[PDB]
Amino acid sequence: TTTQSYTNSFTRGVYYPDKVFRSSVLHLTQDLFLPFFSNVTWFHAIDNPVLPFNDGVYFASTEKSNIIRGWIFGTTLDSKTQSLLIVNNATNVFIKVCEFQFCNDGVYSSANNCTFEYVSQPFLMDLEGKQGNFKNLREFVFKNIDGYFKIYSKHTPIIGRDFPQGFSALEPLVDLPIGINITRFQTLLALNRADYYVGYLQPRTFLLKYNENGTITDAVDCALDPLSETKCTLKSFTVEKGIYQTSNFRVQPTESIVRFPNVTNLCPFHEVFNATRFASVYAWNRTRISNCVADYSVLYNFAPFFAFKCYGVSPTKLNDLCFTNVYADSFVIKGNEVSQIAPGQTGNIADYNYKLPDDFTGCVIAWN
Amino acid sequence: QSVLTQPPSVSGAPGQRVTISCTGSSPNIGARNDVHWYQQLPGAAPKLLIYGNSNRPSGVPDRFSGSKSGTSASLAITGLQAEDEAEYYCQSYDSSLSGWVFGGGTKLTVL
Amino acid sequence: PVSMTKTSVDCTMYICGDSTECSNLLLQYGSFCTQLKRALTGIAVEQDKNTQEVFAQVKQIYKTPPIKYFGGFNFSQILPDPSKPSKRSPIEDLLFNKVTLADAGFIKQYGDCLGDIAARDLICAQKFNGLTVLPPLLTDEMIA
Amino acid sequence: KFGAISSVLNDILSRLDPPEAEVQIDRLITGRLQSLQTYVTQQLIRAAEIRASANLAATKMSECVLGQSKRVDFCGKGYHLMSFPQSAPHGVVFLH
Amino acid sequence: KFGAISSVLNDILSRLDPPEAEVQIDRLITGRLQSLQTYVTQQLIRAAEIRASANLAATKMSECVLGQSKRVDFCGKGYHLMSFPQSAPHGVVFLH
Amino acid sequence: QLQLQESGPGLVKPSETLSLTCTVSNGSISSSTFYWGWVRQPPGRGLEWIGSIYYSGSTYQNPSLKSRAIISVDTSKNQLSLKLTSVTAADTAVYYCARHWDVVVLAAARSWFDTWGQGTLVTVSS
Amino acid sequence: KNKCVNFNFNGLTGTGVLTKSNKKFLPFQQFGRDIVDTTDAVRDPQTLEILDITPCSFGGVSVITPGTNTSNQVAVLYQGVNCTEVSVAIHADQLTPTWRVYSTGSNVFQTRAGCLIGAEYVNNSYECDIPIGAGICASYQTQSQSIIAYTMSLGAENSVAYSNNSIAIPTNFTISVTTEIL
Amino acid sequence: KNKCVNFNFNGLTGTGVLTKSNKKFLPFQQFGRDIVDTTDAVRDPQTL
Ligand SMILES: *[C@@H]1O[C@H](CO)[C@@H](O)[C@H](O)[C@H]1NC(C)=O
Ligand SMILES: *[C@@H]1O[C@H](CO)[C@@H](O)[C@H](O)[C@H]1NC(C)=O
Ligand SMILES: *[C@@H]1O[C@H](CO)[C@@H](O)[C@H](O)[C@H]1NC(C)=O
Ligand SMILES: *[C@@H]1O[C@H](CO)[C@@H](O)[C@H](O)[C@H]1NC(C)=O
Ligand SMILES: *[C@@H]1O[C@H](CO)[C@@H](O)[C@H](O)[C@H]1NC(C)=O
Ligand SMILES: *[C@@H]1O[C@H](CO)[C@@H](O)[C@H](O)[C@H]1NC(C)=O
Ligand SMILES: *[C@@H]1O[C@H](CO)[C@@H](O)[C@H](O)[C@H]1NC(C)=O
Ligand SMILES: *[C@@H]1O[C@H](CO)[C@@H](O)[C@H](O)[C@H]1NC(C)=O
Ligand SMILES: *[C@@H]1O[C@H](CO)[C@@H](O)[C@H](O)[C@H]1NC(C)=O
Ligand SMILES: *[C@@H]1O[C@H](CO)[C@@H](O)[C@H](O)[C@H]1NC(C)=O
Ligand SMILES: *[C@@H]1O[C@H](CO)[C@@H](O)[C@H](O)[C@H]1NC(C)=O
Ligand SMILES: *[C@@H]1O[C@H](CO)[C@@H](O)[C@H](O)[C@H]1NC(C)=O
Ligand SMILES: *[C@@H]1O[C@H](CO)[C@@H](O)[C@H](O)[C@H]1NC(C)=O
Ligand SMILES: *[C@@H]1O[C@H](CO)[C@@H](O)[C@H](O)[C@H]1NC(C)=O
Ligand SMILES: *[C@@H]1O[C@H](CO)[C@@H](O)[C@H](O)[C@H]1NC(C)=O
Ligand SMILES: *[C@@H]1O[C@H](CO)[C@@H](O)[C@H](O)[C@H]1NC(C)=O
């Protein structure tokens, strides 16, 4: 059983994005960070839902002695794609990539085609000053850029009565070439017979004040507040009183209008289409069409065509073309003769009555 | 629960350009998150048009072009036709809610 | 002269009209325009300080007594004339009239380039390309 | 155009394909950037001249207006009595 | 990079052939040479302004320190009595 | 091609459990590569994601409707099951079974809904 | 009209805003241009009315704040922008930069140079602390603390009384030491 | 040390001179850089 309460993260989850030394510098980085003052899903423990894992995850928890063993990573968590496990035992870690099947609870039942076992000093350090009130809060940040799993951690000593507001950096612990994709992320539990904070990272532009000895004192964003923006763009932590110029304010156009002339200039298409005495095929009437706007809707609405094939142009693409001249040859003809009329055809009509040239740029219309 | 903001309605002449925009808050959907676009004919299931902010599935016309910059995302329609009138939806993933979200739905009307 | 019009050129608008590809090409050219913006800001502040130093030499604003008889010396022409709404001297009036500014700057010419019919004059055209001006801090009345 | 197909960026991006229109737009960028550098340098020169004249005007005000200047041919030709400043657009005018 | 393969000259010379990397290194040279010209021009402008201020400081010293200056509002606000110079890093400070 | 058939009582009295179920044809719900989910859309409003569920039993789920929505899956009969309790007048909507959120390669932010059901108009009345 | 729109008038393509017009296009005239060759006015090809063109929304955002040692309260400025536009155009834009802001704190104080979205206007005569432009100066003052905007004051108002037979002569004297740095 | 030498410290290549040091690299720190991004210090990969 678990709950999904929401809490504020304050300023929390800033690490060393690099490995380099800086003293009294105000270096600015653009890396994956947990946004300041972003809500984080606070869980509870008394089954172990599978949380996403996208561009990393911030993990933090507080427990009295031990309730958390490790985390399971990978995709589909089964014997079809490679997996990962960070189970932390008494005094060692069991980092390995494998193809674990399923446990639902002595945690995996398959080790097929898998390697890269790793063992080092334990991740979870527990120290008590002869009292249980000292409940250390352990934070972790995982991410999977170009493989190369990275884990950062620091166990703050601040009681654990509430989520601290003070600043605590994150020192890297391990960096290993895992080499497999990770999308889902679970957690394991313990057995001896107010924790489980989770946040998600997104790319952001921070500003970190490196101390003299390389520690991090304080950091600000430039995606949170106007003050934070000016403080980031005027790189410094103290902004003197005055006016400052940060960026430019634009507005894109909302709607696009086009306006072409009032022209109607209706072609004599109606006259031919609403004609009665259509001349025969042996005397095909050729009507010259010029100095007019060739609207094809008047053609569409006047005849329920049975053959509207086109050769040199697209039947849909006729509104957006301008033609030097248009010729309309109209004749009443039989049924099969309609399909007989086409470029590169033959017959008693295509050879003796009306022949369509091979290089024809136009369309034919046939309606009963 | 509408973390993505959409224009209630829009209209235009057939065969013209219309732009549909979708943006979200800052601590919510971020730069890495991508925005997909869904079309819903009345009384029908929503249909996908653009995913990955620049890619379309098989059968989706190249007329529908979209883009995402920073947080704001938008579509561009060329050669508007009478069949394009539908309910359009923008959707992406909200890192603060750990779950997907959908836009309010914009009304595209052909004039 | 005491100062010139303050210009606030911005590299993105000038060199890449709403084109992300051009913006990326400019970004490839590095920070070649941050110094340009900084220099323009510097000269803007320099004119502001110039006019402040030239004019505001006095801490307390004095006013002439209600009567004006200075031993026969008839200033009038140089003292402010309350009848005029600008509270300016006639010589100031002639100086204002004889000088014609293509760019007044403090007109906020937005709203009339969309109602101008005639030539989109120097100022609307400069706005067209991303070229802006700023209003001086000491407006033309308080200097009087 | 500075040596491109056209001086209209919108026209050239939509008339040629990106990887080859890149050279033309880059040389466009170089031309306009050099012109803007020329503009800012010339404006800095103008700013220096204007600041020199503004310092001269400030000294002239502080001497001739707020007192009598014994400097000959500084506040008007001849022996000097007063000076009444007057305002002007982007400048000042005295009455020595 | 100004629009080259890389901004590291050592990397680019050892990664491409001489006769073709010549274009990239030449555009590198052009970019950095324009940058250096901009630097020297801006520094000349700074030198002109600094020399104007140095002439003003020299005149202020030679008038206010080595004598009393009748010029009103030159050596401090109001009627002037003395002036004690003091040294400062890349500058001077008076006590009018 | 992948088809979805979901059914349920289109009329339910206020305040008890509401239950629908989707059917997958020309495919298998045991397909590990993709997820499966339910999306509801009230009339005159926008789409709303009510939860997604994997074949094993892991469940995506919207925190706003945490205490009312239970989603279950079975691989034997290829059935996607959704339950909703404490239904009130604000839950009138048309429900869809959806397939999305590829696990092998895409991440949880680039996931897009791909397959949609025909929809069932479900209302609550007294 | 009166909205940032995209236009394709009879073959002329650009972006701008439009309204009614009051000059005298000749009957044969169709188009608009200027001294430095920029298109201004396009005759309506379906109304024979004159409409004009303006660059979409150009502006520059600036932040006025007291020292961070004093307060985190800031007021934002948008240079030369009518501030119905900033408010209605907030939606459907980028949000991290190109500031979103929900205009709450006595916003749209439209000045002659822009508008302070986050500052309250007032009629007083304090000295300038943070010059703004067009004779406006903001200052952090206790209300219980907020940023106010007010017109410049050129100094404490004073008036001597020039009288035909009035002389005032100081009876005491002071010595002061200023400082000039060069 | 104390001589104009060429260095290829664990992937970092350049020319310079070296000597002992008296500041406080964190244990995980390996490298050196500055405000304007120039490499200063390299931890000895065989002496720490
Ligand atoms: C985040 O938390 C704040 C304060 O606790 C609350 O006002 C806000 O509604 C929360 N937002 C989300 C998406 O949970
Ligand atoms: C923890 O795991 C290591 C590595 O397999 C093992 O050597 C050690 O004995 C284990 N400790 C236990 C099980 O307490
Ligand atoms: C076995 O694992 C290796 C490395 O994890 C991988 O390259 C290979 O494809 C795997 N083979 C099988 C049959 O799973
Ligand atoms: C169980 O709890 C007891 C008392 O806290 C402790 O001494 C013991 O080590 C625990 N056992 C395990 C396996 O954690
Ligand atoms: C940095 O190291 C010096 C050297 O011992 C020490 O005196 C100082 O306290 C250290 N600073 C911090 C913040 O730890
Ligand atoms: C001709 O016009 C008349 C009048 O509108 C219409 O009733 C008829 O259907 C038309 N026929 C054709 C073939 O266009
Ligand atoms: C051909 O059609 C036109 C248009 O209707 C008509 O004027 C002409 O008389 C026709 N010619 C013949 C020979 O019928
Ligand atoms: C001062 O001169 C002006 C013009 O020379 C004249 O109109 C005005 O009456 C004069 N004032 C007095 C008090 O004589
Ligand atoms: C892992 O992800 C990368 C990029 O997201 C992709 O190219 C690759 O095919 C993926 N591999 C697997 C096994 O999913
Ligand atoms: C344009 O066409 C419309 C359509 O009826 C008409 O009302 C209007 O008078 C026409 N104007 C001109 C100038 O042709
Ligand atoms: C901030 O600094 C100013 C500058 O002297 C000072 O007047 C003010 O009292 C300071 N405020 C605080 C809270 O330190
Ligand atoms: C801003 O728009 C309103 C609305 O028409 C108008 O009344 C006002 O004059 C405009 N102000 C400026 C400075 O453009
Ligand atoms: C300032 O004065 C104007 C004009 O007298 C008045 O309309 C406004 O209400 C005044 N505002 C305050 C805060 O006194
Ligand atoms: C100064 O002299 C003028 C002219 O005689 C007279 O009108 C005025 O009243 C006098 N003022 C005083 C204060 O004596
Ligand atoms: C002049 O001023 C000084 C300083 O305030 C004071 O000590 C002295 O008594 C004053 N002289 C007279 C005559 O009041
Ligand atoms: C490095 O290796 C040498 C070889 O014996 C050894 O003396 C030295 O202690 C080692 N140092 C480290 C930090 O590994």
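All residue numbers given for chain D refer to Swiss-Prot; the residues shown span 969-1064 in order.
Note: Cβ is positioned from N, Cα and C throughout, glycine not excepted.
Long-range neighbours of D:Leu981 (variant position) (same chain, six or more residues apart, CB within less than 8 Å of its CB): D:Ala989, D:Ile993. In three-state terms derived from DSSP, D:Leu981 (variant position) belongs to a helical segment. Among the natural variants that Swiss-Prot reports, D:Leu981 to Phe is described with the note: In strain: Omicron/BA.1.
All protein chains shown were included, and the count of other CB atoms within 10 Å of the CB of D:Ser982 (variant position) stands at 10. One natural variant catalogued in Swiss-Prot, D:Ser982 to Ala, is accompanied by this note: In strain: Alpha/B.1.1.7.
As a natural variant entry, D:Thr1027 to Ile appears in Swiss-Prot alongside the note: In strain: Gamma/P.1. Secondary structure at D:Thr1027 (variant position), taken from DSSP and collapsed to helix, strand or coil, is helix.
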At the level of the C-alpha atoms, what whole-angstrom distance separates D:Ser982 (variant position) and D:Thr1027 (variant position)? 58
